[PDB]
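Read through the structure below, which is laid out as structure tokens, and then see the notes.
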Amino acid sequence: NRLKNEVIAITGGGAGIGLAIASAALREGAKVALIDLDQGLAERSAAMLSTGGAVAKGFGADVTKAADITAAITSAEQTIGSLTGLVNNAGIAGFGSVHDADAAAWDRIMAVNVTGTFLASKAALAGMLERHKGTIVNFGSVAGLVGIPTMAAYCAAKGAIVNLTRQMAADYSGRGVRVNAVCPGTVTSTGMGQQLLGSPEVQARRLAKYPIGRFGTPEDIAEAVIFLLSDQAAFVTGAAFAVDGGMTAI
Amino acid sequence: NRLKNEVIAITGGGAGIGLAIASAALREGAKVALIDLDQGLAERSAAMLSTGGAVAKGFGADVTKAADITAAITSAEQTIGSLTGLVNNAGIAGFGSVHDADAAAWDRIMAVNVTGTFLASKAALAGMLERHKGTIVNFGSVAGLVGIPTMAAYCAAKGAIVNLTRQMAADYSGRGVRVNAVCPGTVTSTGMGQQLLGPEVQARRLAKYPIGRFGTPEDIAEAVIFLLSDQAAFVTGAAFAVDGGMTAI
Amino acid sequence: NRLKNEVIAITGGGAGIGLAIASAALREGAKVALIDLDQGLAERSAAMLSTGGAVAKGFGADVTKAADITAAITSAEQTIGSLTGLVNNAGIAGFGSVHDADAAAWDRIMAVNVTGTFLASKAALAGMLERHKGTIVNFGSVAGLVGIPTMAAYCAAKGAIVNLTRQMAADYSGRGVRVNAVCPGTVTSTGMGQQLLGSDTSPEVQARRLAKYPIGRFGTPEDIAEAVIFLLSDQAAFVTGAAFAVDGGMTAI
Amino acid sequence: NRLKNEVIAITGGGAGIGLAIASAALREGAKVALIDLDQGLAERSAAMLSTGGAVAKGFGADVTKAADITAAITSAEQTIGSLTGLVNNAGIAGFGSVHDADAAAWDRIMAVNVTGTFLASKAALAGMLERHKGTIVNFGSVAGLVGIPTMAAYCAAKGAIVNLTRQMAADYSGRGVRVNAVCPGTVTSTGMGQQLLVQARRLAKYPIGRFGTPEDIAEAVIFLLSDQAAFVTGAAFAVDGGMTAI
Ligand SMILES: NC(=O)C1=CN([C@@H]2O[C@H](COP(=O)(O)OP(=O)(O)OC[C@H]3O[C@@H](n4cnc5c(N)ncnc54)[C@H](O)[C@@H]3O)[C@@H](O)[C@H]2O)C=CC1
Ligand SMILES: NC(=O)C1=CN([C@@H]2O[C@H](COP(=O)(O)OP(=O)(O)OC[C@H]3O[C@@H](n4cnc5c(N)ncnc54)[C@H](O)[C@@H]3O)[C@@H](O)[C@H]2O)C=CC1
Ligand SMILES: NC(=O)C1=CN([C@@H]2O[C@H](COP(=O)(O)OP(=O)(O)OC[C@H]3O[C@@H](n4cnc5c(N)ncnc54)[C@H](O)[C@@H]3O)[C@@H](O)[C@H]2O)C=CC1
Ligand SMILES: NC(=O)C1=CN([C@@H]2O[C@H](COP(=O)(O)OP(=O)(O)OC[C@H]3O[C@@H](n4cnc5c(N)ncnc54)[C@H](O)[C@@H]3O)[C@@H](O)[C@H]2O)C=CC1
Ligand SMILES: C[C@H](O)CSCCS(=O)(=O)O
Ligand SMILES: C[C@H](O)CSCCS(=O)(=O)O
Ligand SMILES: C[C@H](O)CSCCS(=O)(=O)O
Ligand SMILES: C[C@H](O)CSCCS(=O)(=O)O
């Protein structure tokens, strides 16, 4: 019951890491809102999770669209109660170095990751600040802390999220709202993870970047997020928490 | 659940943050060994904690003395079982800038913090590596990540611990032993906290903390309990700031 | 003559830190192209700088407009020779926290800073990679390393630039192109510096800000320019992927 | 003339990166004191550098011995003038992990690196603070910023130096003394580079595609020592071919 009486909205919550966060949050007694670009997916996943009295509801919204994400958060609050937590998990990845990157793809990557974190937080902060109570978890990556070959836009976007997290902590920590970023290492099993992988030598070069000797699971990342959401993390704010199997330590 | 079947040794566990870690670890089902310079204190604190079937044991050792810390860990394991976790919480602080610091006090601060982390870990690692299973939590500080006026030796020591943690993670993460550092902001209530305090200046210190308050031993303990737990299975080499936003600004 | 035979393009080169970089680069023997949103300013400043044999030329371009910045770099190269260095100095700042920031303002700050760095680098990289030779200096800030109250978009943009610099260094350092970021502390005398002051008039906050700087003063455009000159020079041949704090100690405490 | 009117003491100045710093500082018009554990080497290297009117002098001291290093700095100041810069270049490396490192070996690595930086700085700071003018460059490493397998003591020592640099800058920047740390990537050609010389695995960690040279590192130190770096203090400057960027 680490999240007893918490109400948590999770963007990109219909699949992958976001869904695992939802599962773990329900385990700890939270009520959860899954907000996804894919409304049907959010609804199906919410139903799948709604067992043993667990309360999970699905909502459709593109985080880059101010009116849509605002309406989704308002509806979540109307449906399951005033938010105590927001997880800005929605993100997309793509490839392209600065010299040849698709400019339109660049903008979309920056939009979903950075603008989405901005707009979703903006919607949630009205109530959280009014209540002097909230916790926001943003999604960095190892790709926001170091450079990754061939991922210019994504490294820019995640770098933005890491420092935006510090900025938001600066504004809001004293007003009762903690803001932190989890920075995951590679997680193989998700759609994005599969996109990333998509030769014994190449993948092995990648695996060699991880002292722990394996890549992450959605469940590994979810546990870190649940800690940050919980009131046991009451003094934790502005942190960029590396959950990365040692990648950024070497 | 969350530390069911864990066996945790905590250096400097007789008081302050170390004692809070012990209490929280017992809450989560671990068995704990308090290892403190002050043997009597370790014993009294262990006795106080050992209620409701909670198992805590106290041992005396100076972490800077290789034979003594090795013996305490051996005794702990005989009494509560093979270690699954080590918290290198033992540390001391002091004041003095580079131009005027006393060399002997400098050496003692470096010894307790850095050499203690080295020797305690060395002792624990024999067993942990043999079993391919362990978690070590070292104690950095905000003082290991940024410069603090008038605390040269302490900033050096905590800076050493932060990067030694990365180095240890590099060596051992693939061999079944995770190594992480908690980097706490100021916690005023402990013996060390009271030492650092000893009002315009207080208010200036408080303004360094976006959250608007200093930390408690319980705040820090919860982060340590997370890092010790198998729910942190992918977390290694991290320098985790538990600091009310201090290093974020 | 630390930049003899170098040809450097400087975005936002018409005024402020960019103009100070131009002046120092000319001192060290480079030829410089000033590229600024304000074409007249770029041209007037280039004229002012072109004394004693120094060669500076001005060009107008909005760094957020791919065709415009590409055209400016092309004209610059036709005028003063193939680029060996690019300084992505153009940037704008503004105020607003996540809860109240205007989305359009947010986008423009992200565009000039992040998209501008992307688009100008893209233009310069074609030639630099072909020649296996270049150095790119991006502009972070203390605001790209730590959080600054009430500057959400700007902290996001500068944070993007700091890590984009790492990413570009990862791609290009082995191909002959070094990429680094200078992260200046507050420089009061520029238009942006004045913009920052003007945003809070109290002298408690004014002295509060200065107390963040161990060195006991704010930066000058000349202070920042010297670090950029070092990074552009071949004396910095092993320096790449660095986020170099030039900040009077601000991020050290 | 970037260091004209500067007087710079360089610990470990008899060889390797230290000697390269001396050479570049003399190129820029500074007067240099080489301070080395090997006194004869400091003297011979100083003599070699002292051509074309350049002023370099050699002195012997173990930076871990307070009286030794204090006496060398005092002798230096008496011979070439009051210090304006100090480069804490002296350092040693070794191998050993936490589980197997010998405690005496651990202590000597910490001593030369960390205690040496403390003691040499303590000696120089008396004069620098009196004159409200100084610049101190400490030696970190990529090994002070990230973990390096099998180098526990060395990663601890360099980690200490990186944050001690921030601490010193906090204390002294407003009093006229800048303090910075250079953090070099691997430099193969020095005694330490050779000592620490799978090898293709190591090179792959460097995006620039080569290891550093003593000259590469010297140029960064020269910048940090110069008055052109007037606003630079408290910084950990990575000179590392991109190693810590990935
Ligand atoms: N998978 C990995 O290796 C790592 C991923 N991450 C970050 O973790 C987060 C989640 O990653 P994954 O679970 O792997 O992603 P995913 O690709 O498996 O799923 C992302 C979910 O977000 C939704 N989504 C996409 N765009 C959206 C938008 N504009 N508005 C609302 N929802 C949208 C998708 O529909 C999808 O259901 C992202 O921020 C990602 O960048 C960070 C580090 C490692
Ligand atoms: N109190 C604070 O504001 C902060 C403290 N810390 C670190 O957290 C850790 C714990 O701090 P506190 O609880 O405040 O300390 P404390 O001073 O309240 O208690 C520390 C305990 O360590 C023991 N100890 C001292 N030297 C020892 C040695 N050589 N061998 C074995 N045990 C020894 C003492 O007997 C004492 O019981 C330390 O590493 C400290 O540096 C870090 C950040 C904030
Ligand atoms: N002034 C300060 O305190 C600090 C400033 N900086 C950064 O340093 C850089 C330069 O700063 P300042 O000299 O103070 O700025 P400034 O405001 O004095 O001058 C900026 C120049 O950039 C030009 N510019 C603006 N938008 C442009 C665009 N879209 N395309 C082309 N040119 C454009 C302007 O016309 C102007 O001439 C910026 O990247 C800034 O964010 C970073 C840290 C400290
Ligand atoms: N060689 C490399 O790959 C890198 C080395 N470094 C650091 O750069 C610095 C210089 O390294 P190198 O030039 O390679 O070293 P080096 O081994 O080639 O020579 C260092 C000099 O320091 C002197 N020295 C050793 N102990 C001393 C003591 N207790 N007191 C006074 N002098 C002493 C030696 O006699 C020698 O002349 C060191 O601090 C080192 O840790 C850091 C990163 C890369
Ligand atoms: C997409 C996710 O943030 C991972 S980016 C690549 C990280 S690594 O595989 O190069 O360690
Ligand atoms: C003793 C502990 O590590 C705190 S060091 C001083 C930190 S602060 O009060 O200057 O934020
Ligand atoms: C606009 C420039 O990047 C400075 S942002 C504010 C930095 S400080 O004055 O709060 O230290
Ligand atoms: C001794 C010097 O600080 C280098 S430590 C090893 C660095 S690397 O070769 O593993 O990148």
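In chain B, numbers come from Swiss-Prot; the residues present are 3-200, 205-255, in order.
Per deposition record, X-ray crystallography, 1.6 Å.
Cβ atoms here come from the backbone N, Cα and C positions, even for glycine.
Swiss-Prot lists B:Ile19, B:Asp38, B:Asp64, B:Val65, B:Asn91, B:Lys160, B:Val189, B:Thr190, B:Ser191, B:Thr192, B:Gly193 with the feature NAD(+) binding site, giving experimental evidence as the kind of evidence. With a 10 A radius on its CB, B:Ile19 (NAD(+) binding site) counts 29 other CB atoms from all the protein chains.
DSSP gives B:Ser143 (mutagenesis position) a coil state; it is part of no helix or strand. Long-range Cβ neighbours of B:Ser143 (mutagenesis position) (same chain, at least 6 residues apart, Cβ-Cβ under 8 Å): B:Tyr156, B:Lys160, B:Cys185, B:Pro186. Quoted from Swiss-Prot for the published mutagenesis B:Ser143 to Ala: Retains very weak activity.
Residues or ranges marked as (S)-2-hydroxypropyl-coenzyme M binding site by Swiss-Prot: B:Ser143, B:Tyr156, B:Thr188, B:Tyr215.
Following the DSSP three-state reduction, the secondary structure of B:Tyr156 (mutagenesis position) is helix. Here the residue is the original one, while Swiss-Prot reports the published mutagenesis B:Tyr156 to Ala with the comment Retains some activity but with more than 2200-fold decrease in catalytic efficiency.
One entry in Swiss-Prot concerns the mutagenesis experiment B:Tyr156 to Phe. Its note says: Loss of activity.
Under the heading active site, proton acceptor, Swiss-Prot lists B:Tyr156, citing a curator's inference as support. If you draw a 10 Å sphere around the CB of B:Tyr156 (mutagenesis position), it holds 27 other CB atoms from the protein chains shown.
According to Swiss-Prot, the mutagenesis experiment B:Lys160 to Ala carries this note: Loss of activity. Of all the Cβ atoms in the protein chains shown, 31 others lie within 10 Å of the Cβ of B:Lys160 (mutagenesis position).
The Cβ of B:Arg211 (mutagenesis position) has 14 other Cβ atoms within 10 Å, all protein chains considered. Among the sequence features in Swiss-Prot, the mutagenesis site B:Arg211 to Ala is noted as follows: Severely impaired in the oxidation of S-HPC or reduction of 2-KPC but largely unaffected in the oxidation and reduction of aliphatic alcohols and ketones.
B:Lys214 to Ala appears in Swiss-Prot as a published mutagenesis result, with the remark: Severely impaired in the oxidation of S-HPC or reduction of 2-KPC but largely unaffected in the oxidation and reduction of aliphatic alcohols and ketones. For B:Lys214 (mutagenesis position), the same-chain residues 6+ apart in sequence whose C-beta sits under 8 angstroms from its C-beta are B:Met252, B:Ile255.
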Per DSSP, three-state class assigned to B:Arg211 (mutagenesis position): helix
Of B:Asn91, B:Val189, B:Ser191, B:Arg211, recorded positions neighbouring ligand 3, Cβ under 6 A: none
For NAD(+), whose listed binding residues are B:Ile19, B:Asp38, B:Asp64, B:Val65, B:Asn91, B:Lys160, B:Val189, B:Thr190, B:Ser191, B:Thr192, B:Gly193, the greatest C-alpha pairwise distance in Å: 24
Å between C-alpha atoms of B:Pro205 and B:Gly200, the residues bounding 4 unmodelled positions: 11
Between B:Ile19 (NAD(+) binding site) and B:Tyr215 ((S)-2-hydroxypropyl-coenzyme M binding site), the C-alpha gap once rounded to whole angstrom: 19
Cβ under 8 Å to chain D, applied to recorded positions B:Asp64, B:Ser143, B:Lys160, B:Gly193, B:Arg211, B:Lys214: B:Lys160
Within 10 angstroms of B:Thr188 ((S)-2-hydroxypropyl-coenzyme M binding site), Cα basis - recorded positions out of B:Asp64, B:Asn91, B:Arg211: B:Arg211
Span of B:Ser143, B:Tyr156, B:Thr188, B:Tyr215 around (S)-2-hydroxypropyl-coenzyme M - largest C-alpha separation, Å: 20
Contacting binding-site residues for ligand 2, chosen from B:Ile19, B:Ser191, B:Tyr215 when the Cβ sits under 6 angstroms of any of its atoms: B:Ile19
Candidate nearest B:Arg211 (mutagenesis position) in space, where candidates are the binding-site residues B:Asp64, B:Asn91, B:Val189, B:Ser191, B:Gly193 and distance is Cα-Cα: B:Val189
Sparsest-packed of the listed binding-site residues (B:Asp64, B:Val189, B:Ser191, B:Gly193, B:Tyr215) - C-beta count within 10 angstroms: B:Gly193
